[PDB]
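Beneath this line is the structure, given in structure tokens, with notes to follow.
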Amino acid sequence: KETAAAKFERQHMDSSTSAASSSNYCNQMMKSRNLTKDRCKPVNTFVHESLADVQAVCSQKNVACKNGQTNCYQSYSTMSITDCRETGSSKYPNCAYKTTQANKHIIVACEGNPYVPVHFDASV
Ligand SMILES: *c1cc(*)c([N+](=O)[O-])cc1[N+](=O)[O-]
């Protein structure tokens, strides 16, 4: 029902800001995107770039994915990202996150026609 593409946008895209606003950013975002309904994801990354710049990653630098496949692409530039990692005080359903601001290259796996991002592989 929710495509892999759509799930990518829900889990990782945040074009509404240039960077995380407060230390509570990950707590608010994890909750509002419903990323903590099933369990507390241990880590998550949000990307603060336009959808078009992120989709364009699929025509950028081709690299190997962690699983060894070859449909992974690294952004030519660094992108503004927010790192969310569970704190020592997190127990489902009361997940808790540390928000960290970063600027790094993103690596995503792409698939389909249109060829779009479906999985966030790593940040470099
Ligand atoms: C989406 C986001 C997180 C998880 N999870 O298992 O942590 C699963 C899904 N999903 O669409 O299955």
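Chain A residue numbers are taken from Swiss-Prot; in order, the displayed residues are 27-150.
Using N, Cα and C of the backbone, Cβ positions are placed for all residues, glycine too.
What Swiss-Prot lists as substrate binding site is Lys33, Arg36, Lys67, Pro68, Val69, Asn70, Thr71, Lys92, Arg111. For the mutagenesis of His38 to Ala, Swiss-Prot gives this note: Loss of activity. The structure shown keeps the original residue. The active site, proton acceptor annotation in Swiss-Prot covers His38. For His145 to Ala, Swiss-Prot lists a mutagenesis experiment annotated as follows: Loss of activity. The active site, proton donor annotation in Swiss-Prot covers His145.
The structure, with features from Swiss-Prot marked on it.
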residue: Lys33; record: substrate binding site; Cβ within 10 Å: 12
residue: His38; record: mutagenesis position; Cβ within 10 Å: 21
residue: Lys67; record: substrate binding site; Cβ within 10 Å: 15
residue: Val69; record: substrate binding site; Cβ within 10 Å: 10
residue: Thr71; record: substrate binding site; Cβ within 10 Å: 18
residue: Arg111; record: substrate binding site; Cβ within 10 Å: 14
residue: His145; record: mutagenesis position; Cβ within 10 Å: 19
Just checking: which of the recorded positions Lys33, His38, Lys67 have a C-beta under 6 Å from ligand 1? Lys33, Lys67
DSSP-derived class (H/G/I helix, E/B strand, else coil) of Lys33 (substrate binding site): helix
Please report the three-state DSSP label of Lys67 (substrate binding site). coil
Length of the line joining the Cα atoms of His145 (mutagenesis position) and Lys33 (substrate binding site), in Å: 9
Inter-residue C-alpha distance, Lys67 (substrate binding site) and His38 (mutagenesis position) (nearest angstrom): 13
Provide, as an integer number of angstrom, the distance between the C-alpha atoms of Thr71 (substrate binding site) and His38 (mutagenesis position). 6
